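K.L.:
Sharing a structure here in structure tokens format.
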There are 2 protein chains.
Amino acid sequence: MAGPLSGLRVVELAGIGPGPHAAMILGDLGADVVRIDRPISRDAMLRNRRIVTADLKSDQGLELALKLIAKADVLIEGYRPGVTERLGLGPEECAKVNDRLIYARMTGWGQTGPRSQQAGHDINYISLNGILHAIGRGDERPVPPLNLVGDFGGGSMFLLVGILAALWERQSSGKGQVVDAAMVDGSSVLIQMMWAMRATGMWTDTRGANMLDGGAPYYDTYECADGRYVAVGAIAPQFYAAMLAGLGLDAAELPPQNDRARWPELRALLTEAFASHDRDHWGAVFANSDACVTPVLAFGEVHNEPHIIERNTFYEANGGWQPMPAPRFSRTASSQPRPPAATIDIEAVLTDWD
Amino acid sequence: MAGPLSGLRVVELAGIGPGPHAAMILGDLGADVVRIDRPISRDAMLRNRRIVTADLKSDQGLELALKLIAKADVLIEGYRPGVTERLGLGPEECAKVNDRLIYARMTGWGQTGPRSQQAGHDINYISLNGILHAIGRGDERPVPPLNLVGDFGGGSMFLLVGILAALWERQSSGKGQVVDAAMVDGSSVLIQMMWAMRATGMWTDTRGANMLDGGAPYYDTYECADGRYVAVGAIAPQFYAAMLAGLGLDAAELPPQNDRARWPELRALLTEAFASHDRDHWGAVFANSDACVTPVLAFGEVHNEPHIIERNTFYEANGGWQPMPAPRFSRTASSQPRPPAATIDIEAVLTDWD
């Protein structure tokens, strides 16, 4: 298995959403991941795994699980706190068979506290820490940024960081430990730039009136003639200049870039400009420039974009496309992910692992 | 320095946005981070660092930088590809003095390909790979989800994974290597669940019409009597049921949960319900159940929410709050972050590095 984590052994206890994403990226990077499910998946997410089944509530399944865990470097669970405890797969039971184990707990609310037993989803976790409030336009109610901020950016990615960090630690203490990965905490650190900016006046709690939330005419999308969109990210003065130059707008006749009072005016002039031609016309105009103007591609157009083609950001599977592994490593490169295969036998895996 | 990365040594070449966030998280977990800037910061982001100064264009600063790197585990750089190269700090130069270095390159577009020398910001990277199109309501142009998805979720957090993965690979090879972390690749993997779902009919390219983008009346925010919001995440039938009960709605009077054809009706009835009382009324109704209904708090309210208080998700600083370290480690815990203190002389750090 190619990648920098070639050699690492991960048990994943089948759950939903953030946990399997973390397991995926470990497999993507060469880890040997073995997912235990309840008694062929067409879910690309379950790439780079072997799947086995066990009934964790039977003595026999309990015992099989504990033997896999005994040979593994990592365990990923995403159940309510107290669930593995009650199954006999809690941290203390695991430690008795494998004190080198990195026991990784993926939750929304974390291991303890008033909401720790309560159900929730991404939207709930980012609702509670200021993130969801800060998304969207001032004249509309907060829109969920899918589940990219709670589940993934501030969920699985923090689990991953904790897992790999605790592996580095183990390299000098010889022991593992428990990683408590709560989406409510991970997403907060994810948005630390904004908490920093609050204290210096570089960000306000008012919706849709900041530099990065759609409040700024140079940091937004614009609708073009064909009803399709471009994205403008032209923050530096020299990027802004380049963007006005492509539009054929005379800076002398426009409000200054950072005269907020005149941002309505600026936006309206930018709107009328971008609306005068189709999306793809602006890709030609701004070609090779620092204007920070890009087409906004729908998923089904992505695989035709040259920079995406040239770098192999996606690979073909099933319906269509899935993202290749990230990030990239110069010497131990990942290979194209392996599909979900049929189930396999658990004793088989033990015997492979010895 | 407390945490699992105690002992790790990181040189950070000063730049913007994703790279400093990666350096932060390493510092938060115990690393020894030393940021080289140009000739006290009040940027909470620069917490858990020592700042040194050098002119890398000058024989003397290049040589001082090279001596630091010589002693480090990890280098972070966020410039245009080709910049360290021409400065004398390219991967091949660093390898000459330290072949165990993890050389970690944080870009938007990546090291090679047609856009790799073009300026860009978060909004641009996620414009190109389908993510930004997928954000927001069907009747509004795509709204940026701040810079959570490209700069951090798919940016710094992948740089981190790459760094720590490479450190693991280095334990058996005895060598480092280069990590090419491009926001356009990391964000794609971040959104892999959607690319999975496209192939199984569980996600459409149509904006504002999916389970997680605000298309579903049970996964969205609603305006309350006071003009504030709640978030509803009630996907599972039993969660939905609890939500209807807290609203005092009779299930039999409503359309089925997943009759999409009557989702306008279902939304209107939910709209009317939530509008009848103020956010904090619903925050109380829904405080304990599995209804998946949470108040949408603004940042300035967060620190008063019981669950946030009890788990110490934030700490005081510079007249505001900042997020504590994430994730959490049961044995080598992180401490409260150290502020950005004054500069330090670079020879003094070299000395300290035995």
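Throughout, chain A uses Swiss-Prot numbering, with the displayed residues spanning 1-39, 45-359 in order.
We read in the header that X-ray crystallography, 1.9 Å was used to get this structure.
Each residue, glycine too, has its Cβ placed from N, Cα and C.
Among the features that Swiss-Prot reports, active site, proton acceptor is placed at A:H126. The active site, proton donor annotation in Swiss-Prot covers A:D156. What Swiss-Prot lists as substrate binding site is A:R38, A:59-62, A:83-85, A:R91, A:125-130, and the listing cites experimental evidence. One mutagenesis experiment catalogued in Swiss-Prot, A:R52 to A, is accompanied by this note: 15.7% of wild-type activity. Under its mutagenesis entries, Swiss-Prot includes A:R91 to A with the note: 19.9% of wild-type activity. Swiss-Prot documents A:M111 to P as a published mutagenesis change and attaches the note 5.2% of wild-type activity. Listed in Swiss-Prot as a mutagenesis experiment, A:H126 to A is described as follows: 4.5% of wild-type activity. Where Swiss-Prot documents A:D156 to A as a mutagenesis experiment, the accompanying text is: 17.6 of wild-type activity. A:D190 to A appears in Swiss-Prot as a published mutagenesis result, with the remark: 3.3% of wild-type activity. In Swiss-Prot, the entry for mutagenesis A:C297 to A states: 6.2% of wild-type activity. The structure shown retains the original residue. A:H312 to A appears in Swiss-Prot as a mutagenesis experiment; the accompanying note says: 10.1% of wild-type activity.
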K.L.:
Rounded to a whole number, what is the CA to CA span in angstrom between A:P39 and A:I45 on either side of 5 missing residues?
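P.N.:
With 5 residues absent from the model, the flanking Cα atoms are 13 Å apart.
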K.L.:
Express the distance between the Cα positions of A:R91 (mutagenesis position) and A:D60 (substrate binding site) as a whole number of Å.
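P.N.:
Between the Cα atoms of A:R91 (mutagenesis position) and A:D60 (substrate binding site), the distance comes to 14 Å.
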K.L.:
So, in DSSP terms, is A:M111 (mutagenesis position) helix, strand, or coil?
P.N.:
strand
K.L.:
For chain B, give the subset of the recorded positions A:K62, A:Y84, A:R91, A:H312 whose C-beta is less than 8 angstroms from one of that chain's C-beta atoms, in sequence order, otherwise 'none'.
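P.N.:
Only A:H312 pass the 8 Å Cβ test.
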K.L.:
List the Cα distance (Å, whole number) between A:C297 (mutagenesis position) and A:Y84 (substrate binding site).
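P.N.:
Cα of A:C297 (mutagenesis position) to Cα of A:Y84 (substrate binding site) measures 43 Å after rounding.
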K.L.:
How big is the Cα-to-Cα gap, in Å, between A:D60 (substrate binding site) and A:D156 (mutagenesis position)?
P.N.:
27
K.L.:
Do me a favour and check the Cα-Cα span between A:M111 (mutagenesis position) and A:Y84 (substrate binding site); whole Å is fine.
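P.N.:
Cα of A:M111 (mutagenesis position) to Cα of A:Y84 (substrate binding site) measures 7 Å after rounding.
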K.L.:
Suppose we draw a 10 Å sphere around the Cβ of A:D156 (mutagenesis position). How many other Cβ atoms does it contain, all chains included?
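P.N.:
Within a 10 Å radius of the Cβ of A:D156 (mutagenesis position) lie 30 other Cβ atoms.
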K.L.:
Which residues in the same chain, at least 6 apart in sequence, have a Cβ under 8 Å from the Cβ of A:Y84 (substrate binding site)?
P.N.:
A:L13, A:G15
K.L.:
Just name the most isolated of the recorded positions A:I128, A:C297, going by other Cβ atoms within 10 Å of its Cβ.
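P.N.:
Relative to the other recorded positions in A:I128, A:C297, A:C297 has the fewest Cβ atoms within 10 Å.
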